[PDB]
Amino acid sequence: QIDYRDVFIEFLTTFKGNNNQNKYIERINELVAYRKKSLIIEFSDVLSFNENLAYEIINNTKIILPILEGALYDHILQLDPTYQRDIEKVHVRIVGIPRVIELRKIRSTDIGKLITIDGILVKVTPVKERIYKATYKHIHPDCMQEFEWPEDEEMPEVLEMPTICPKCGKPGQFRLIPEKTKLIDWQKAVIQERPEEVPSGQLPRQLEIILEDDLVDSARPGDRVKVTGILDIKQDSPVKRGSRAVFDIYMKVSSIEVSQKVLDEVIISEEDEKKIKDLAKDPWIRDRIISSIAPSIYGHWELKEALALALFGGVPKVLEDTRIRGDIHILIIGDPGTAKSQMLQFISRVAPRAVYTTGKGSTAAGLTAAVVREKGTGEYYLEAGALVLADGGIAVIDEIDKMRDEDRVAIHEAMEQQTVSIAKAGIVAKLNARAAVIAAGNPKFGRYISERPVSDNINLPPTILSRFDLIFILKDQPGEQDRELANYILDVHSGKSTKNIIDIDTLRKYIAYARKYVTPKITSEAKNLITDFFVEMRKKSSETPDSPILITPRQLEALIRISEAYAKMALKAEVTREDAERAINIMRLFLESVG
């Protein structure tokens, strides 16, 4: 009907944009400068130009693309012939399609189309090569002439030779060359459902994804995934019957975007609710315990702490040989009120990752794992879940006690410098997943822990335990029961008990979660050196029995102190004496497991 090969060129040449210039022309020249292996196709522009050239770009994609690249390569060779001998392929990467598929929503009515998908990178293979166009030689005394075999079309995922020698038209032999052969750099990956959008009770959805050429590995798995690309039919040993009627999809994610921000909110309907809390900063937090109605008027400090770990970050960063402090480790163990998981689910009802760990869970899931055999069968193994996915979020651990060996020794590295660095198989996987650690301890022998050590009850953790920042214990479902609902009367004035009760479960939690991203941390006042003096004087000879050495506690006080700062900076005030005050409980609590 019409020459789209001209349309594509003309829509590229004339387009203005938001500055009224030429948003593709100088991009052409910059592509013609750097020799860039992909296109910067922004979707709105063409849709506002030709209500047709964009229509097909959606549906006719599979074909439409093939052509679009040609005229791209054409006018380029005119603008710069010197791009030849270098790049032959061009690949137009479209950016900004209206189709935003929820991972498991893509029923049959999607197949073939080019669409965009939001999710979480789950696994990644290393680098590998394939074929796109061959140049075999018609081995016959007549011809022996070599020609690009794959003419007009790309070679299939398995292909075989043409009898009629393209040169001769005759049948003989055709030896495939390696010098003049088109190579493609592929990388397979698994696109993981939004932990937010995967229904409670239902496990995460992962759909196949493909990265090739310039797109290769440009995203570290465990990543916020925007991914544009098509779908088809994918098997392994087909053409042979067996029974394999079905075969899962095959996304061809051409244009991805690794994000750096969180999910949005309404209006700050309680900015002033800051001032109300200004009697008890944590009059907030002191309604998250309460929210549980497990704490009640007999709340435990740690309750707020958990939050004064959650909703705060304390976010410490520092370019001293890299140190990424989060709210660090909170440690609870027992058989009592392990009800925090219900509020863990909640709390930062926005938390990008909150992994409930009945958590030996799935093996690959428990931390960081890159495998070397059965990997080849169902995902060349870059299986990182519990560890990875947390990724600047909150991690739940209902059976911390149940962990594998060095799978913990890395759990150190992880909790140590935020991130794990795995190398062995082919690639080295490194993921920078700095998040909030939260762990439930199997109540191993709830006994004689008063005046002793915390070596007991975990039995896994020897130094790893000490890699945390808080301590929580909950014992007899007998002796304490009454004494607890006693305090309710005894220190009835325990005042943060339905005071700002309007800690709207998952609603105020939203605010508590809204806090995270915007609530930038303030610096310090004369409290710095003052607290330092509480980190000097209290820091007089620290050592217990059997290698239990606070000889690197110098460090293991920093975060401790540090996060106490922005703990109260639950909303935009860190320097305060009020903020300092925390350090005085972040003191008392050193004392309680100290004696």
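Just so it is clear, chain A uses Swiss-Prot numbers, and the residues here are 7-601, in order.
Cβ from N, Cα, C; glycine included.
Positions annotated as ATP binding site by Swiss-Prot: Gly340, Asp341, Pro342, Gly343, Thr344, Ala345, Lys346, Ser347. Cβ neighbours within 10 Å of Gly343 (ATP binding site), excluding its own Cβ and spanning all shown chains: 14.
The domain 'MCM' annotation in Swiss-Prot covers 291-495.
Around the Cβ of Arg331 (mutagenesis position), the same chain contributes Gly320, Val321, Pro322, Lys323, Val324, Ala564, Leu565, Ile568, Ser569, each under 8 angstroms and 6 or more positions distant in sequence. Experimental mutagenesis at this site is recorded by Swiss-Prot as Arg331 to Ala, annotated: Loss of helicase and ATPase activity.
For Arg359 (mutagenesis position), applying a Cβ distance below 8 Å and a minimum sequence separation of six or more within one chain yields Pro201, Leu395, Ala396, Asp397, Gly398, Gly399, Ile400, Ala401, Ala441. Under the three-state DSSP scheme, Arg359 (mutagenesis position) falls in the coil class. Under its mutagenesis entries, Swiss-Prot includes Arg359 to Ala with the note: Loss of helicase and reduction of ATPase activity.
In Swiss-Prot, a published mutagenesis experiment is listed as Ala420 to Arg, annotated Predominantly monomeric and loss of helicase activity; when associated with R-416. Neighbour count (other Cβ atoms within 10 Å of the Cβ, all protein chains): 26 for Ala420 (mutagenesis position).
Around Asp488 (mutagenesis position), no same-chain residue six or more apart in sequence has its CB under 8 Å from its CB. Under the heading of mutagenesis, Swiss-Prot lists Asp488 to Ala and annotates it as follows: No effect on helicase and reduction of ATPase activity.
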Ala420 (mutagenesis position) versus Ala345 (ATP binding site) - Cα distance in angstrom: 26
Rounded inter-Cα distance in Å - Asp341 (ATP binding site), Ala420 (mutagenesis position): 28
Cα-to-Cα gap, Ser347 (ATP binding site) vs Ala420 (mutagenesis position), nearest whole Å: 22
Distance, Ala420 (mutagenesis position) to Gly340 (ATP binding site) (CA atoms, angstrom): 25
Non-site residues, in chain order, whose CB comes within 8 A of the mean position of the CB atoms of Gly340, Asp341, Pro342, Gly343, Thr344, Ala345, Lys346, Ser347 at ATP: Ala300, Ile338, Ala446, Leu480
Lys346 (ATP binding site) - helix vs strand vs coil (DSSP): helix
CB contacts for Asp341 (ATP binding site) [other CB atoms within 10 A, all chains]: 13
